[PDB]
Structures are given as structure tokens and as C-alpha cells.
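Asker: A single structure is presented below for examination.
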Amino acid sequence: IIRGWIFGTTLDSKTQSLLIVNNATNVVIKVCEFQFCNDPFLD
Amino acid sequence: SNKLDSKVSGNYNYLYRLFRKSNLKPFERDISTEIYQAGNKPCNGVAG
Amino acid sequence: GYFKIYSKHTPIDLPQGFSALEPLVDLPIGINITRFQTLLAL
């Protein structure tokens, strides 16, 4: 059920926020200025 | 870089910051575009 | 400026026992992190 984690200081586009996930295919890491949702999840 | 970076009217391609909130931790970067609190009264979006 | 990741998968509240976590990935990021959140699959 737990697929990954979200890291950052403000968790928006102002700063660069760490994003780690593990989908059904492979582990992907991106370091971007994601504009994260208030309630992010996977379905 | 005078040969490669020199404009007669002033090379504005490079930007430098003066009024930061505080001394930054080594090996960290800030991309904030907000107006710095340069006094006592809160800025609240007001510059000058 | 590092993001070390240590992992350990053990077949099985927290069990009473010992298990050393082997390092997995050294991730060269060099940014500030002060807060986090986990993600689930629904």
C-alpha cells in the first residue's frame, strides 16, 4: 500500500521538493519543483 | 570573463542577491521571489 | 547535501529483535529538506 514518500521544505513550486515513489514497474526518482497536491495519493 | 561577458550598457545577464532573510546553510539554495522584510512593519506585498 | 537510503526487508507492533539496515542508495541532491509526507496506494 505504501508506495513512496514526499520530502521538501514548503512542498510547492517555490522550492525544490524531493519525490520518491515505487510504482508496479520500477523505482523512479525525480528532484523537481513539484507543485504538490494537498492530499496526494495513488490509486 | 571580460572577453566573453561584457556589455557596453551593463551586462544584466547575471543577477546577484543582497537582502536575504538570514545566513544560508552551506550547500542550499533559495528560489523565493517574495519581498524581503527589510524592517519592522510586515511587507504584506508592499515594496519600496 | 546527501540523501542516504538504508533498507531492510524482514519476513514477519514492532518485533522484539535485532536487524541491521544495509545502505541502499547515496542520492546526490544538495537541497534543504525540513518536512515530509508518505504516499499510499488506494
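We number chain B the way Swiss-Prot does; in order, the residues shown are 438-485.
So this one's electron microscopy, 2.9 Å, going by the header.
Using N, Cα and C of the backbone, Cβ positions are placed for all residues, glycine too.
Not my notes, these are from Swiss-Prot:
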- B:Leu452 to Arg: Increased resistance to neutralizing antibodies. Decreases HLA binding to NF9 epitope. Increased binding affinity to human ACE2 (MUTAGEN)
- B:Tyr453 to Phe: Decreased HLA binding to NF9 epitope. Increased binding affinity to human ACE2 (MUTAGEN)
- B:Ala475 to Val: Increased resistance to neutralizing antibodies (MUTAGEN)
- B:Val483 to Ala: Increased resistance to neutralizing antibodies (MUTAGEN)
- B:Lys444 to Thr: In strain: Omicron/BQ.1.1 (VARIANT)
- B:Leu452 to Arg: In strain: Delta/B.1.617.2, Epsilon/B.1.427/B.1.429, Kappa/B.1.617.1, Lambda/C.37, 19B/501Y, Omicron/BA.4, Omicron/BA.5, Omicron/BQ.1.1; Contributes to cellular immunity evasion and increases infectivity (VARIANT)
- B:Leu452 to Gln: In strain: Omicron/BA.2.12.1 (VARIANT)
- B:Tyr453 to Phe: In strain: B.1.1.298 (VARIANT)
- B:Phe456 to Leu: In strain: Omicron/EG.5.1 (VARIANT)
- B:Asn460 to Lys: In strain: Omicron/BA.2.75, Omicron/BQ.1.1, Omicron/XBB.1.5, Omicron/EG.5.1 (VARIANT)
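Tell me about the surroundings of these features in the structure.
Answerer: For the recorded site, B:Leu452 (mutagenesis position), the DSSP three-state label reads coil.
For B:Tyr453 (mutagenesis position), the number of other Cβ atoms no farther than 10 Å from its own Cβ, over all displayed protein chains, is 4.
DSSP classifies B:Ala475 (mutagenesis position) as coil under the three-state reduction. In sequence order, B:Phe456 constitute the residues six or more apart from B:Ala475 (mutagenesis position) in its chain with CB-CB distances below 8 Å.
Under a cutoff of 8 A between CB atoms, and with a sequence separation of 6+ in the same chain, the neighbours of B:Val483 (mutagenesis position) are B:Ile472.
Taking the Cβ of B:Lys444 (variant position) as reference, residues of its chain lying under 8 Å away and at least six apart in sequence are, in sequence order, B:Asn450.
Summarising the environment of B:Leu452 (mutagenesis position), the number of other Cβ atoms within 10 Å of its Cβ, over all protein chains shown, is 5.
Taking Cβ-Cβ distances under 8 Å and a sequence separation of 6 or more, B:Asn460 (variant position) has no neighbours in its chain. Look at B:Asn460 (variant position): DSSP puts it in coil.
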Asker: Provide the number of Cβ atoms within 10 Å of the Cβ of B:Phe456 (variant position), excluding the reference atom itself.
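Answerer: Total other Cβ atoms inside 10 Å, all chains included: 8.
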